[PDB]
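For reference, the structure is listed below as structure tokens.
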Amino acid sequence: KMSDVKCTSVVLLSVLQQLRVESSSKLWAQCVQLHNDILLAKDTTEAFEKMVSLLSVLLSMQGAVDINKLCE
Amino acid sequence: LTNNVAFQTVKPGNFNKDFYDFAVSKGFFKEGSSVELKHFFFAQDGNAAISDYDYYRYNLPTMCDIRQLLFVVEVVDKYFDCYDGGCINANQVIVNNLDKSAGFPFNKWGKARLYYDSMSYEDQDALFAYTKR
Amino acid sequence: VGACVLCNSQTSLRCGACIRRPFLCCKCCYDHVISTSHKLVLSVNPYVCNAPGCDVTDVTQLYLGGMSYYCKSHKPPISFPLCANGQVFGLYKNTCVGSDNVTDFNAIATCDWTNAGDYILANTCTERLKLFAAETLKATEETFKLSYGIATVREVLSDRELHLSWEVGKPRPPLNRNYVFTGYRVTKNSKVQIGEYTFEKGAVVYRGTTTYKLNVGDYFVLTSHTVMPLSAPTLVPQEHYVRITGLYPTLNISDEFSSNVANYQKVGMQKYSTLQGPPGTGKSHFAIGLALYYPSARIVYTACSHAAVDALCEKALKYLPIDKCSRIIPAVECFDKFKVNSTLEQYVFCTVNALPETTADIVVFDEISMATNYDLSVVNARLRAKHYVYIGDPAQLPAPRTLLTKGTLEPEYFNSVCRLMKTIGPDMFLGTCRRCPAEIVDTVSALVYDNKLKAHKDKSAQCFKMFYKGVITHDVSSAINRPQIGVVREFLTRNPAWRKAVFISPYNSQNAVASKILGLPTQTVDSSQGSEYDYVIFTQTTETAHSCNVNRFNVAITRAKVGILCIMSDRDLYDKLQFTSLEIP
Amino acid sequence: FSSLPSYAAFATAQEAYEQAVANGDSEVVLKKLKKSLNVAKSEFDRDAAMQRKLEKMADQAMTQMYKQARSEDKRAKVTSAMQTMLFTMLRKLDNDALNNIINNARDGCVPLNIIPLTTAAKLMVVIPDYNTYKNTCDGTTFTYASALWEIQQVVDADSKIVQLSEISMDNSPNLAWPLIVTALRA
Amino acid sequence: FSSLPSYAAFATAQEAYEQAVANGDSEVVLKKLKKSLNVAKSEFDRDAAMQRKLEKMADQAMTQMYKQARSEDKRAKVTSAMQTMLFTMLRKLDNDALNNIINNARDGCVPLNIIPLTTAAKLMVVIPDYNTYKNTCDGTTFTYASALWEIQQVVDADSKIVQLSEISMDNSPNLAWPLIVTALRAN
Ligand SMILES: [Zn+2]
Ligand SMILES: [Zn+2]
Ligand SMILES: [Zn+2]
């Protein structure tokens, strides 16, 4: 199951970069730290808290309309 | 050289979800498997190369045991005895790919194709002979 | 990769000689290339000869050799023509329909937009061809704006007056209100805007939105923009309902909007509705009583110009709550009493060019007369609505068509909505004129309103007309009738109260001379639309089609609240004027 | 390749040769029936050759330019493709922790910084209305990130501090609605 | 291949061939008829294989020599660009101080590393954290390389202005920390 975790972490950091979050040096540095931590982790529970931590960064912005994107 | 210090980073690397799903449907990437993802496209912060140059930091002025080193040179010289070489003129060079970068003060204007094909063979030979003194 | 503009068949071939580069199926593109001078076809990569130092680009002369294109000379031994078998080789070749007649597409893609027949065909062709013609017309207009020469500030004679030096080799655009310039200031290695300007003959008098202390080196250029391709039809297919759909009418309404209540109901009875509001009939009142009648409805008020949207906002401040109204402003001073750049309120006021992608319960498009099919397509693309209400008068002035030189544009050819209003008749009509005296109302009703416009006021006995040719003098881009100004002078001396009137003329130079001699406020008929005055003095100044146009004369004479004096040069409209004739002194 | 005139020439030649064989007439006459027959391939084996080359060669050109078309429109829609792929994967993962915040974000609740995982650090979460406050904030506790955060501060959108118990049903329409709640992890 | 001098040889040979074949005189006279055209079709083979192989070689020679011309033009382009870059970059040399030092050399040779250490009129320092900033660039002016330098401008990794009052111990964690500070050689 951790494979899905790492894959979605990869995609999430990809979309974060394409949202030009890199223009904030410290924010991008922390996100890169979180990504490198997830891919190197070996236990599944730590991965979940790290990925939600770095997803909070995405959800704090206003450049991705979540309600339209959550079409179910 | 410039008035600002540029900062370079790395990109996360892209994910092929189609092959991943096809693999998972084939009983892969499950728990307790001797096969597991251990190769990835990691990312870096705005300080990567400057965090790699402090690895050239690890080099120190070193003396070697001189007589032992001379004898080692003599013995190593034999492992390259079957080979042959020497200088060649500008007509005998063979280049794998010409579309590769040249360098700082050249990349700004073109690629190595342009420089090999702008100057003649005589100019190349002249530069080669210039570098010998 | 796209769809045929004539077949809707998927195809990735675009004509390289067309300015808009429309996707054309193999059969359609073949017919277009063989029947017109357009010999360039663009694909994922252009159909051009890949020979080093070759200029061949005619697709009828090219062959697919190797993985490339070549002419006869440069072709490799094994190749086939791209343009053969009545088709041009391309993509989705098996899935192709073709067209029996491509004459309309050829005419639209080959016309120079200088004939009235071009616009007539554009409004009478197919909807996809309507969008193609609108794109071509607006791109041609934008390109033609570039053909003019840059005017640079040589000398600053005074404030509001300038001296301009014109570029050699390029024509000088006319100095009127229909050509808005923008000023650029001299900097080190780039240029900066200093706002938008308009110019008139002084030396030249400049009217700027923002006042500066501009100096020598600043110049002015008519700003152009990118013309985006159109996908949405000018009109969504009509649907008529048996009950009011998506609307809940209020159970308590005031008498001020009572005369519209049942009419408002028909707004919810059909998918889109069209309104003809003669001057002084309460078009904005209708638009806002629609909101008050359906207080839970989500409404997008939109118009082409900022002034109409500002008028709608001014009415909204009068009747609509300020917290539920917001004005969209792109990143020109406009309405700034509603919150700026809010999309999710209950009432959004915006221009056509700045409309966000959103859904509404009702979309009200005010003053349909100035609209073009491009605006209709943009509105239909940005706004998804249960109901649309098109408000405006085909009897009023349309959008100016600069490239038009031959023929006159009839009101049925202004746009799709105007065409519907002038062929099948408007779904809604405001038949009571509260603005003009009964003489003016009767005149306009017998002129363009088919004797359907009724006067709320009685005859004021202050509507006068005079038949006086005068002397017509011409400037670079306008006309002047000084003897008519002298007649107005004599009338003012013999009637000093008329010094509170506003002088209206169809020519800007005529307005300049009238302001320099009479001192009265001066207005062009095009600018006067949307305004009202107590007393009006109008001089035709010519007998040309511009000054004799029925819509323009309607707009000019409907600006008066009490009295109007018409110094008329055309005998026809003078006899049509139901005014009290006066003798020349 | 059966729709070519040279196919008809081949058919005529072969019929003549078959008649010659079933007849056995002469030895020079059937030579003229093969002097003008084996050539009938010499003008049939090549007109059926360059067109056959053209068939597959055009095919290889159009498929490759299809491939470049797919490569050029593929990279023109990345900003939506990756984000849809991401959210499909997110919804597939089915974890309560991410689901809580994804619903909170879709309705009213987004943090103003990275949510910390230490038990000491601070978070600021915006509450738009009182309805989301009902679900999330219950007294001094704040349920978020599948965790509890003690409330030590809540301030409305015009920077005026407001105490905890001040908020309720009917007095809620008295404050700048986009509240920001400061909380500390338990 | 229709404007070749022998195309008339086909004309005459096949015209006579068809004429005497439709006439049908005899084989004794048809031998010369069917041998003249036989040697003719070979004549064309010679004088056509001598031509149709020439266009490919001429065409490829034009391709090669055209691309040679293009390369030669690019050579002039890069020559101009390189020389103008040298001349524009030399104009910054600040030709007063460097002359003083080079006059002081025994032969004129000076190690390159001291040219920007003694003659360069600007300094930029990159600082990783406030602690090291205190030791080097504290205050509105500092010293280095046996010279006094005065601060004018400070930015962060995001290349935005940050004021000297903003760099404190407590405010530090709110800044990007490859800080850039530029100073001018005071005199
Ligand atoms: Zn078609
Ligand atoms: Zn065309
Ligand atoms: Zn060519």
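All residue numbers given for chain C refer to Swiss-Prot; the residues shown span 5326-5527, 5532-5660, 5664-5917 in order.
The header says electron microscopy, 4.0 Å.
Placed from the backbone N, Cα and C atoms, the Cβ positions cover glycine too.
In the three-state DSSP classification, C:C5332 (Zn(2+) 11 binding site) falls within coil. On its own chain, C:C5332 (Zn(2+) 11 binding site) has C:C5350, C:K5352, C:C5353, C:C5421, C:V5422, C:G5423, C:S5424 as residues at least 6 apart in sequence with a Cβ closer than 8 Å to its own Cβ. According to Swiss-Prot, the Zn(2+) 11 binding site annotation covers C:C5329, C:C5332, C:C5350, C:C5353, on the basis of experimental evidence.
What Swiss-Prot records for C:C5340, C:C5343, C:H5357, C:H5363 is Zn(2+) 12 binding site, and it gives experimental evidence as the kind of evidence. C:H5363 (Zn(2+) 12 binding site) is surrounded by 19 other CB atoms, counting those within 10 A of its CB over all protein chains shown. Under the DSSP three-state reduction, C:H5363 (Zn(2+) 12 binding site) is assigned to coil, being neither helix nor strand.
The secondary structure of C:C5396 (Zn(2+) 13 binding site), as reduced to three states from DSSP, is coil rather than helix or strand. For C:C5396 (Zn(2+) 13 binding site), the Cβ neighbour count at a 10 Å cut-off comes to 19, with all displayed protein chains included. Summarising the annotation, Swiss-Prot assigns Zn(2+) 13 binding site to C:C5374, C:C5379, C:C5396, C:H5399 and lists experimental evidence as the type of evidence.
Packing around C:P5607 (ribonucleoside 5'-triphosphate binding site) is summarised by its Cβ count: 27 other Cβ atoms lie within 10 angstroms of its Cβ, all protein chains included. For the recorded site, C:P5607 (ribonucleoside 5'-triphosphate binding site), the DSSP three-state label reads coil. According to Swiss-Prot, the ribonucleoside 5'-triphosphate binding site annotation covers C:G5606, C:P5607, C:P5608, C:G5609, C:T5610, C:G5611, C:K5612, C:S5613, on the basis of sequence analysis.
Sequence-distant contacts of C:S5360 (variant position), defined by Cβ-Cβ distance under 8 angstroms and a gap of at least six in the same chain, are C:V5427, C:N5431. One natural variant catalogued in Swiss-Prot, C:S5360 to P, is accompanied by this note: In strain: Omicron/BQ.1.1, Omicron/XBB.1.5, Omicron/EG.5.1.
According to DSSP, C:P5401 (variant position) sits in a coil region rather than a helix or strand. The Cβ neighbour count for C:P5401 (variant position), using a 10 Å radius over every protein chain in view, is 12. One natural variant named in Swiss-Prot is C:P5401 to L, and its note says In strain: Delta/B.1.617.2.
C:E5665 to D appears in Swiss-Prot as a natural variant; the accompanying note says: In strain: Gamma/P.1. Counting every protein chain shown, 9 other Cβ atoms lie within 10 Å of the Cβ of C:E5665 (variant position).
Other Cβ atoms within 10 Å of the Cβ of C:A5692 (variant position), summed over all protein chains shown, number 21. Natural sequence variation is annotated in Swiss-Prot for C:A5692 to V, with the remark: In strain: Theta/P.3.
Swiss-Prot documents C:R5716 to C as a naturally occurring variant and attaches the note In strain: Omicron/BA.2, Omicron/BA.2.12.1, Omicron/BA.2.75, Omicron/BA.4, Omicron/BA.5, Omicron/BQ.1.1, Omicron/XBB.1.5, Omicron/EG.5.1. Summarising the environment of C:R5716 (variant position), the number of other Cβ atoms within 10 Å of its Cβ, over all protein chains shown, is 14.
In the three-state DSSP scheme, C:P5743 (variant position) falls into the helix class. In Swiss-Prot, a published natural variant is listed as C:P5743 to S, annotated In strain: Mu/B.1.621.
Spatially close to C:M5753 (variant position) yet at least six residues away along the chain are C:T5603, C:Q5605, C:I5700, C:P5726, judged by Cβ distances under 8 angstroms. Looking at Swiss-Prot, you'll find the natural variant C:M5753 to I noted as follows: In strain: Kappa/B.1.617.1.
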Annotated recorded positions C:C5340, C:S5360, C:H5363, C:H5399, C:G5611, filtered by Cβ under 6 Å to ligand 2:
C:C5340, C:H5363
Between C:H5357 (Zn(2+) 12 binding site) and C:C5329 (Zn(2+) 11 binding site), the C-alpha gap once rounded to whole angstrom:
12
C-alpha spacing of C:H5363 (Zn(2+) 12 binding site) relative to C:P5401 (variant position), in angstrom:
26
C:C5374, C:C5379, C:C5396, C:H5399 excluded, remaining Cβ within 8 Å of their centroid (Zn(2+) 13):
C:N5375, C:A5376, C:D5380, C:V5381, C:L5387, C:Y5394, C:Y5395, C:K5397, C:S5398, C:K5400
Taking 10 A as the limit, how many CB atoms besides its own sit near the CB of C:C5340 (Zn(2+) 12 binding site)?
25
Contacting recorded positions for ligand 1, chosen from C:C5374, C:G5611, C:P5743 when the Cβ sits under 6 angstroms of any of its atoms:
none
Three-state secondary structure, C:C5374 (Zn(2+) 13 binding site) (per DSSP):
coil
What does DSSP call C:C5379 (Zn(2+) 13 binding site) in the simple three-state scheme?
coil
Within the same chain, and leaving aside C:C5329, C:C5332, C:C5350, C:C5353, name every residue whose CB is within 8 angstroms of the centroid of the CB atoms belonging to the recorded Zn(2+) 11 site, in sequence order.
C:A5328, C:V5330, C:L5331, C:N5333, C:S5334, C:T5336, C:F5348, C:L5349, C:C5351, C:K5352, C:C5354, C:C5421, C:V5422, C:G5423, C:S5424
